[PDB]
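**Student:** Quick one: structure below, then a few questions.
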Protein chains: 8
Amino acid sequence: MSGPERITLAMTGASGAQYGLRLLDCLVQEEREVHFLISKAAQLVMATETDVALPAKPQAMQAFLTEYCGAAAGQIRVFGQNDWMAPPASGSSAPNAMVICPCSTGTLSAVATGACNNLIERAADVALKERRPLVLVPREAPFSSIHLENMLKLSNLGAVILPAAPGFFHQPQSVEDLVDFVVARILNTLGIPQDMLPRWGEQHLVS
Amino acid sequence: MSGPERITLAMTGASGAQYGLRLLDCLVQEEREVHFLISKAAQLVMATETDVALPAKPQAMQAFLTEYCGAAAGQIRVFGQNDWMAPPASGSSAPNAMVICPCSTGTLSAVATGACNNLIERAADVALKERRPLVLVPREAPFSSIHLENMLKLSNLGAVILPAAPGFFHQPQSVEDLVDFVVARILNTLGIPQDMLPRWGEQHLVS
Amino acid sequence: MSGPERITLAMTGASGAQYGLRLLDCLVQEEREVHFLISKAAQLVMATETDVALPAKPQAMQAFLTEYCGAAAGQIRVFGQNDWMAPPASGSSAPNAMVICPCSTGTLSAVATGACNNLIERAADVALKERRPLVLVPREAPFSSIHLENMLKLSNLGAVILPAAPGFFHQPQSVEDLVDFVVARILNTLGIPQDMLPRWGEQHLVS
Amino acid sequence: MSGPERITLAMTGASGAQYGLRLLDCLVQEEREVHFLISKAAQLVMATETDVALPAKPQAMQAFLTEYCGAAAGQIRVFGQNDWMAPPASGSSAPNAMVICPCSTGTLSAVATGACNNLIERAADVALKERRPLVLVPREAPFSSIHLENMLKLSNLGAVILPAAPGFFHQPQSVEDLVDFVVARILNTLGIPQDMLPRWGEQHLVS
Amino acid sequence: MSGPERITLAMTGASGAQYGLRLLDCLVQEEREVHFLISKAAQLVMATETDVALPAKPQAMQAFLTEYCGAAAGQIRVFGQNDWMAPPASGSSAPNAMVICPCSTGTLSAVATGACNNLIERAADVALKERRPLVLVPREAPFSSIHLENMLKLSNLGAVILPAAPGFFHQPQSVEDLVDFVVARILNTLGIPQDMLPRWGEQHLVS
Amino acid sequence: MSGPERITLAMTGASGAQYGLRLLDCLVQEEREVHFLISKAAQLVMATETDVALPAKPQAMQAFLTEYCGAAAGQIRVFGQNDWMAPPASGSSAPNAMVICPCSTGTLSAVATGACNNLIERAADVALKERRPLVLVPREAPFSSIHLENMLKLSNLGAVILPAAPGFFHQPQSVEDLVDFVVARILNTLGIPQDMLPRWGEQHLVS
Amino acid sequence: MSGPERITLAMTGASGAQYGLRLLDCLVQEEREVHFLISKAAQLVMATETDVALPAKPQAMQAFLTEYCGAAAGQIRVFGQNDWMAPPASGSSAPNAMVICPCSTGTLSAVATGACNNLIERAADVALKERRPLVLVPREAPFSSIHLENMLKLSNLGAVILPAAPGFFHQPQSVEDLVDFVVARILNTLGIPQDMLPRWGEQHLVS
Amino acid sequence: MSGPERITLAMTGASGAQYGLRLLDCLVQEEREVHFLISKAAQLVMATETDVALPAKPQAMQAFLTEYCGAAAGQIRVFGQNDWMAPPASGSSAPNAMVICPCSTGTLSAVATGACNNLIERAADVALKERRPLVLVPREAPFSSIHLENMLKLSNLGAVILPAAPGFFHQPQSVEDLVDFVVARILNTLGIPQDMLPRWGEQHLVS
Ligand SMILES: CC(C)=CCN1c2cc(C)c(C)cc2N(C[C@H](O)[C@H](O)[C@H](O)COP(=O)(O)O)c2[nH]c(=O)[nH]c(=O)c21
Ligand SMILES: CC(C)=CCN1c2cc(C)c(C)cc2N(C[C@H](O)[C@H](O)[C@H](O)COP(=O)(O)O)c2[nH]c(=O)[nH]c(=O)c21
Ligand SMILES: CC(C)=CCN1c2cc(C)c(C)cc2N(C[C@H](O)[C@H](O)[C@H](O)COP(=O)(O)O)c2[nH]c(=O)[nH]c(=O)c21
Ligand SMILES: CC(C)=CCN1c2cc(C)c(C)cc2N(C[C@H](O)[C@H](O)[C@H](O)COP(=O)(O)O)c2[nH]c(=O)[nH]c(=O)c21
Ligand SMILES: CC(C)=CCN1c2cc(C)c(C)cc2N(C[C@H](O)[C@H](O)[C@H](O)COP(=O)(O)O)c2[nH]c(=O)[nH]c(=O)c21
Ligand SMILES: CC(C)=CCN1c2cc(C)c(C)cc2N(C[C@H](O)[C@H](O)[C@H](O)COP(=O)(O)O)c2[nH]c(=O)[nH]c(=O)c21
Ligand SMILES: CC(C)=CCN1c2cc(C)c(C)cc2N(C[C@H](O)[C@H](O)[C@H](O)COP(=O)(O)O)c2[nH]c(=O)[nH]c(=O)c21
Ligand SMILES: CC(C)=CCN1c2cc(C)c(C)cc2N(C[C@H](O)[C@H](O)[C@H](O)COP(=O)(O)O)c2[nH]c(=O)[nH]c(=O)c21
Ligand code: NA
Ligand code: NA
Ligand code: NA
Ligand code: NA
Ligand code: NA
Ligand code: NA
Ligand code: NA
Ligand code: NA
């Protein structure tokens with residue numbers, strides 16, 4: 001298998017819940033183990049932007065997402081926001097890649113400053129210290145200098161700042177096509193196969 | 001009238017030609033004068049991503065866009081990439097707001113470093129020196145530290161970095177809705193009326 | 001009318017509750033719409049430093065402040081600390097000026113780092129990204145280098161750092177005179193008329 | 001009326017007394033109130049470079065300049081270098097735009113470092129703290145790194161650094177034409193009408 | 001005795017002459033030796049804000065302050081602004097703590113840049129080089145980035161930046177109470193006993 | 001002979017073609033060898049601002065300038081913008097001093113960032129690496145922070161930033177006098193004799 | 001002759017008047033022209049540390065120093081602290097090397113920040129902009145970070161920071177030997193012959 | 001007793017062996033315990049500049065210095081350059097103040113960069129980490145930017161940079177007087193009594 005066996009997928013409270021749900025679906029279909037984290041604010045975004053009725057508590061949420069995605073038993077773990085006994089909280093855990101999608105400006109701030117106030121922020125702190133993959137998918141416009149400084153600091157360390165800024169070069173025909181563009185870029189970053197976005201120029205040879 | 005009477009609208013070679021065309025259409029409908037600039041690479045993006053058959057040379061291009069947008073004679077000026085006799089090239093011109101939409105990473109670089117190699121880059125240099133509005137709409141993912149440093153430098157000076165990162169909080173149903181989200185944010189930044197994106201919470205009063 | 005029609009007034013937990021209440025009163029008397037936010041810690045400061053019996057929950061609080069200030073129905077909105085549906089949470093809202101008065105060192109930190117952990121901090125983040133007025137009124141002494149760096153970062157972006165440091169050059173005779181000095185400076189910053197602090201030297205002509 | 005009703009015009013001891021006198025004349029003709037300040041060194045520059053016989057003390061100086069410019073009684077205030085009772089010394093004064101023309105390297109230094117050693121330097125410090133317009137017109141060549149760092153710091157804060165570097169693109173025929181070029185740029189910066197320098201390209205439409 | 005036997009107390013030309021006079025009175029009552037310095041501008045502030053008729057020259061001033069404060073002969077030294085033979089001018093003097101109260105923005109600048117243009121600024125330069133206490137009490141609002149950078153530089157070196165920003169948490173009933181708050185904080189910084197501001201929470205034990 | 005035997009004189013597209021032509025004339029009269037470079041944009045400035053009919057191609061241009069200046073055969077070399085076989089392109093060439101007069105903001109940018117996109121920019125890069133004289137004569141107003149940072153970087157390395165900011169202290173009577181002021185300063189920087197601007201104070205002895 | 005024909009020698013108010021007088025004597029004996037400047041504070045240092053009875057005003061001072069040093073008529077110019085008509089005030093003057101010996105911490109500050117408040121500070125500003133030699137001889141201990149930052153900034157530009165820190169490696173037997181050590185180093189820096197300090201190791205050949 | 005009971009005195013290879021020997025003598029006379037360290041290069045400086053015949057190895061050296069200074073048995077410890085079992089090598093040792101006198105540029109570098117290559121450099125590293133006094137007495141001229149950056153870094157941390165730059169304000173009559181000036185300043189920094197340099201201005205009272 002190419003790419004990580006396990007991904008920590010954190011959803012935080014930026015607009016674009018569709019991106020995180022699509023990414024979750026794609027990771028499940030690629031037979032990956034997902035350690036799923038979601039902030040309080042992200043639950044309110046999901047309720048506002050989608051007709052996904054996500055249960056609030058981790059055990060109900062795990063059962064719901066397992067069904068929603070057609071996952072295997074055990075494939076989606078869900079951990080609460082203060083569950084320090086979960087793998088992502090320690091660098092002595094088995095290695096995971098981590099994606100924060102969507103990434104609110106507040107979570108971006110916390111990761112850049114090392115705040116570690118909940119399991120998402122601690123998980124990202126652990127990824128950075130252990131040199132494990134960390135991809136942040138912010139959705140905001142305009143970006144202020146506060147945002148940009150935080151992104152720059154993290155990019156300089158080795159985090160991938162991948163804004164939810166879909167391209168139009170494969171003639172998207174629906175909202176789903178644009179969502180799939182960004183999810184494809186995340187999967188490409190992680191080194192996980194995807195067939196939503198072709199390999200640009202693969203067949204080109206000269207000119 | 002609220003907002004600027006004249007806007008310099010530059011299209012450069014990032015994916016998202018739809019954004020610049022929609023913005024042009026909205027500015028024309030708000031009875032604004034538009035000084036329209038387009039890079040060579042942007043012409044190739046437009047041909048690839050749209051079925052707009054934009055003529056190559058400025059006089060033909062002006063006539064085409066005037067018809068396309070239903071503009072008045074004289075309302076859309078078009079200037080070539082080396083036309084230093086055009087208003088945007090000097091700070092002694094009448095004041096315009098300037099928008100680069102889409103903004104390629106190369107144009108972002110040129111603006112940040114002061115390269116002034118064509119009329120778009122000179123126009124932005126003039127906006128910055130004269131303290132006139134400058135809005136940059138980059139479309140790229142991931143953003144590297146090179147991109148982020150360039151954006152941060154310009155944001156710190158007072159340019160608005162407004163990534164083509166549409167929100168989903170008004171339940172978009174088409175690609176056009178997502179395009180209209182970003183265009184609405186640009187128009188809000190410029191202080192020009194728009195009725196595509198409601199005023200969040202305007203009717204909320206308590207809780 | 002000169003100055004903003006709407007002001008977001010946030011009270012946080014620094015000593016000087018009197019300043020925020022006086023400012024609220026003056027804004028109401030100038031027929032402005034106020035979007036009123038208050039932190040948990042600020043409620044404890046108000047109870048300690050004043051004999052204002054402010055109710056805890058937003059609907060009761062709105063009714064109380066409306067009476068206290070002699071405001072019109074609808075003139076003072078009150079929003080809770082997690083109410084993301086309120087206007088200040090999105091830059092797509094109608095434009096407001098924002099004042100944090102008093103501004104605790106912790107709120108100053110959150111604004112400088114982009115933490116966005118409650119509606120006050122998100123509101124300030126939105127003001128900065130949208131280039132809308134932001135005035136911070138810290139009350140602390142000494143100021144440490146941590147405080148000063150945070151203030152400097154925000155001042156460099158364009159926020160107004162206006163310490164609760166009243167002047168004595170108009171011969172204050174009471175605590176109220178000193179409070180009114182700082183409130184007058186805030187109103188002057190916002191461009192809202194005030195007749196508490198004369199225009200220095202207005203009548204001077206030579207020497 | 002477009003632009004500020006009141007301008008603080010400070011003349012300091014760089015070569016180019018002609019620029020400050022021309023600017024004063026233009027501001028008077030646009031019916032603006034001018035708060036006029038002049039350094040000791042600037043008085044020696046004026047005596048060396050012009051045949052203007054400027055009296056030394058503020059009351060005589062005010063009467064002289066009023067006649068010289070054809071100003072109304074009261075239109076030109078003159079204030080001495082230690083007159084802290086004058087409006088420019090306090091941010092509680094009515095708002096003025098401020099221009100230092102010419103701006104010596106020593107005054108540029110004082111403004112950049114916050115020295116406030118006389119009314120000119122205090123006035124500029126007040127402009128910066130209150131976010132009121134500040135335009136500096138240095139005349140020096142070469143510029144050393146000391147000069148450039150001081151200019152950069154102030155430009156980054158929002159001051160306009162407008163060197164006395166006239167352009168030749170409207171075919172100047174006399175020294176007066178070159179002086180009028182720089183004065184026109186200052187007036188354009190302030191948003192005050194001027195008919196000395198046309199609006200570049202205003203009549204251009206295509207090519 | 002706790003705290004320094006000798007204090008250099010410099011008054012400069014910020015609003016808040018009351019603070020410096022109160023501090024002087026408290027230091028005298030604690031049987032400390034005070035080396036008293038005052039700027040020209042501070043003499044004009046004192047005349048404007050108080051009904052203290054301070055004589056201009058050092059010998060008359062010393063006699064006046066000795067009476068005003070009920071000091072012992074010799075307890076208050078007064079030194080002129082160019083008296084380099086006074087103790088504060090050399091680091092080979094006996095150690096003193098130094099307080100600049102109030103501290104103008106111009107004196108803050110001079111101390112931060114090392115200007116040493118009069119005995120106050122030299123005295124502060126000496127305190128910094130000898131690692132002796134230096135407390136600066138600025139009174140300004142807003143603080144610009146120039147002010148903040150100067151404060152930050154000095155705080156980073158070890159100076160105490162203590163703005164004249166009184167707290168309200170001990171229910172002040174008069175202007176004097178607010179003055180006494182700031183003076184108490186200065187005395188606490190210096191390690192000199194004071195009974196104006198209680199020790200917060202001293203009697204609290206749990207909760 | 002005092003000063004360099006050979007000067008690389010580059011004209012770029014800032015306003016002030018008169019300065020470069022005057023400098024060329026003076027260098028020829030001082031019997032110096034000039035390696036003459038001119039940008040495309042500078043040719044359009046010269047055509048706009050002067051009645052010099054400069055041929056476009058290097059061989060015609062060399063013959064024209066030789067006649068215009070009364071130069072010796074071989075004294076003025078002219079090299080095209082991509083002629084990497086010309087001496088200025090390599091640091092193994094015989095040493096020349098280099099002057100860019102006028103220096104556009106775009107050429108200033110290219111030199112500061114090391115862009116080397118044509119022979120002028122490469123020539124300046126070579127001067128900096130070889131520690132050979134480099135004088136830049138910018139003509140712009142206002143200068144933005146982008147401009148100022150670029151100038152500061154180059155000044156810190158050892159380039160001379162000499163803005164086209166003529167002085168008035170020798171009572172100029174014509175445009176030519178002002179042009180001659182700046183050209184004299186350039187020649188003084190290079191250490192080449194000039195008799196247009198006297199040696200200030202040379203005859204002064206005391207007071 | 002090796003080394004500069006003319007030296008601007010400025011004495012400022014640091015301890016070590018002996019160094020400046022010795023240097024003056026050596027420059028006169030090497031048949032150099034000296035443009036002599038002295039601060040008010042330096043006159044008080046000279047009176048305190050030496051039995052040189054230096055007259056206060058420039059014409060008397062010039063006559064006195066001419067006799068004291070055995071100089072030729074005209075060899076020592078003396079200029080007052082506000083004499084802007086003296087050569088050192090303009091970069092269009094004939095080139096001089098400049099030495100500030102001793103250099104007070106306040107003059108070091110002024111030079112580093114570009115204050116130009118008197119002819120000494122302006123002269124140094126001119127040296128830096130024109131790339132002419134500038135040697136600063138500070139005498140202070142300890143050096144604070146303020147001092148060190150100012151020295152570092154100037155050293156980075158190309159000024160020579162030469163502390164009055166004599167060496168003992170040629171077995172000094174008197175105060176005069178130690179003074180002569182520092183003066184020899186200054187003369188070596190300037191490239192002026194001196195026979196007080198031998199060339200270290202000149203005769204050594206191997207080991 | 002005022003001041004530290006124990007001082008680590010390190011002599012390194014700058015010119016000025018006299019300073020370290022005098023300081024050693026004064027510390028012994030004040031009944032302090034001295035932990036004495038000396039570099040190889042310092043032994044060669046001492047042999048070159050003095051007629052002190054210092055034995056090479058630590059036990060002989062200790063006996064020699066004990067006699068030379070009239071110290072008590074045990075009062076002067078001497079430790080070798082690799083003796084990690086000596087107290088200064090660990091922060092768990094009893095607290096000492098540390099002085100490096102003279103301080104070579106190489107030892108200054110090592111301390112600034114944390115090199116810890118011998119016991120002197122380790123001892124200084126320990127002083128900095130434990131927040132114990134560290135005084136560096138460099139002797140070099142000119143100081144390069146390398147030197148100055150190293151000094152600035154250490155001063156910013158809290159080390160005292162005290163150059164061997166004696167003052168002349170107490171009319172020194174011999175080399176010994178100048179040596180005693182610097183040693184007095186060191187002792188004052190350490191808080192150890194000295195009667196070589198009076199307390200400036202102690203008896204002054206007014207003017
Ligand atoms: C339309 C509004 C109010 C904003 C657009 N969007 C968003 C949509 C919706 C519908 C809600 C409710 C909230 C947001 N927010 C704000 C955000 O959740 C908060 O700052 C919050 O503190 C984040 O906390 P976490 O980092 O998740 O712990 C948020 N934050 C952000 O960074 N980007 C966004 O797109 C948006
Ligand atoms: C699918 C490819 C190859 C990239 C996506 N997209 C894009 C789409 C298409 C279809 C074309 C052709 C080109 C791009 N580029 C590259 C870009 O135009 C160039 O770097 C170019 O030099 C820009 O020059 P200008 O600044 O306009 O003068 C470009 N640049 C960028 O910054 N963002 C983009 O989205 C893309
Ligand atoms: C006398 C005490 C304990 C401090 C003076 N004052 C204050 C008065 C009172 C009476 C209370 C209770 C609290 C304060 N604080 C502390 C402060 O509220 C907290 O740090 C807190 O976390 C702030 O959270 P928010 O930013 O409001 O969300 C606070 N914080 C601050 O920045 N400035 C202040 O003046 C004071
Ligand atoms: C030909 C000389 C000596 C210089 C050219 N010019 C000038 C002309 C004349 C004829 C005089 C007399 C003085 C100058 N100066 C120097 C200047 O006034 C001083 O540095 C001075 O301290 C400035 O103090 P202020 O900031 O006004 O309080 C000055 N300063 C500057 O920054 N630019 C200039 O053009 C010149
Ligand atoms: C109401 C005015 C004009 C200002 C409020 N206040 C003040 C009050 C009064 C009544 C006077 C007269 C002056 C001030 N100033 C200005 C100040 O004294 C000057 O900048 C001055 O150069 C300072 O020099 P020093 O550092 O003392 O040598 C000053 N400066 C400052 O930093 N803070 C202040 O509060 C005020
Ligand atoms: C009146 C206008 C449009 C501007 C004033 N002036 C100027 C005059 C004329 C009449 C022309 C045509 C052009 C300018 N420019 C713009 C400039 O040439 C361009 O940015 C250009 O890309 C420079 O490229 P190069 O560096 O030479 O390769 C330019 N650039 C600059 O830095 N300073 C100037 O004074 C002006
Ligand atoms: C024993 C005292 C009070 C200090 C030692 N020495 C000195 C000696 C004597 C005997 C006098 C009188 C003055 C000093 N000073 C202080 C100094 O002159 C002042 O800061 C002053 O403002 C300098 O202004 P300038 O830069 O000359 O315009 C001064 N300044 C300095 O930087 N180094 C010194 O060695 C000393
Ligand atoms: C006259 C010479 C060659 C220099 C003056 N002086 C000195 C005098 C004598 C007579 C000797 C032999 C050596 C010096 N040095 C050089 C110095 O010892 C070395 O760089 C050396 O590596 C220092 O190593 P440490 O840090 O002690 O381990 C040295 N280093 C320094 O920083 N300042 C000095 O004054 C001098
Ligand atoms: Na949460
Ligand atoms: Na192009
Ligand atoms: Na709260
Ligand atoms: Na003056
Ligand atoms: Na004074
Ligand atoms: Na070209
Ligand atoms: Na002086
Ligand atoms: Na050694």
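Backbone N, Cα and C atoms are what each Cβ position is placed from, and that goes for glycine too.
Quick paste of what Swiss-Prot says about this protein:
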- H:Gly13, H:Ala14, H:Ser15, H:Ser39, H:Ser104, H:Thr105, H:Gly106, H:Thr107, H:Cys116, H:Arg139: FMN binding site (BINDING)
- H:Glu49 to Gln: Severely compromises catalytic activity (MUTAGEN)
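Where in this structure would I find these features, and how exposed are they?
**Tutor:** H:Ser104 (FMN binding site) falls within neither a helix nor a strand when secondary structure is assigned with DSSP, and so counts as coil.
Just so you know, the Cβ of H:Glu49 (mutagenesis position) picks up 19 other Cβ atoms within 10 Å once every protein chain is counted.
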**Student:** Quick one: pull the CA-CA distance for H:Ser15 (FMN binding site) versus H:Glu49 (mutagenesis position), whole Å only.
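**Tutor:** For H:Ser15 (FMN binding site) versus H:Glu49 (mutagenesis position), the Cα atoms are 8 Å apart.
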**Student:** Whole-number answer please: how many Å between the C-alpha atoms of H:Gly106 (FMN binding site) and H:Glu49 (mutagenesis position)?
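**Tutor:** Between the Cα atoms of H:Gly106 (FMN binding site) and H:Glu49 (mutagenesis position), the distance comes to 19 Å.
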**Student:** If you count Cβ atoms within 10 Å of the Cβ of H:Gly106 (FMN binding site), leaving out that atom itself, what do you get?
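**Tutor:** Summing over all protein chains shown, H:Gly106 (FMN binding site) has 16 other Cβ atoms within 10 Å.
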**Student:** Please report the DSSP secondary structure of H:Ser15 (FMN binding site), reduced to three states.
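**Tutor:** In the DSSP reduction, H:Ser15 (FMN binding site) maps to coil.
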**Student:** Just jot down the residues in the same chain as H:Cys116 (FMN binding site), at least 6 apart in sequence, with C-beta under 8 A of its C-beta; none if empty.
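**Tutor:** H:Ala110, H:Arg122, H:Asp125 - these are the non-local Cβ neighbours of H:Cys116 (FMN binding site), listed in sequence order.
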**Student:** Identify, in sequence order, the recorded positions in H:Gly13, H:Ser15, H:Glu49, H:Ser104, H:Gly106, H:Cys116 that approach chain G with a C-beta to C-beta distance under 8 Å; the answer is 'none' if none do.
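**Tutor:** From H:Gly13, H:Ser15, H:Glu49, H:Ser104, H:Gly106, H:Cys116, the ones near chain G are H:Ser15, H:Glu49.
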**Student:** Need one number for the FMN-binding residues H:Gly13, H:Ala14, H:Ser15, H:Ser39, H:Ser104, H:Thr105, H:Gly106, H:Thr107, H:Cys116, H:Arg139: the maximum pairwise CA distance in Å, whole number please.
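**Tutor:** Farthest-apart Cα atoms in H:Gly13, H:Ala14, H:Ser15, H:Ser39, H:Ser104, H:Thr105, H:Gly106, H:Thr107, H:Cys116, H:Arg139 are separated by 22 Å.
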**Student:** So for H:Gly13 (FMN binding site), how many other CB atoms are inside 10 Å of its CB?
**Tutor:** 21
**Student:** Under a criterion of Cβ-Cβ distance under 8 Å and sequence separation of at least 6, what residues of the same chain contact H:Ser104 (FMN binding site)?
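**Tutor:** The list for H:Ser104 (FMN binding site) reads H:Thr12, H:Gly13, H:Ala14, H:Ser39, H:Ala41, H:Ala42, H:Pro138, given in order along the sequence.
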**Student:** Can you count the other CB atoms that lie within 10 A of the CB of H:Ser15 (FMN binding site)?
**Tutor:** 22
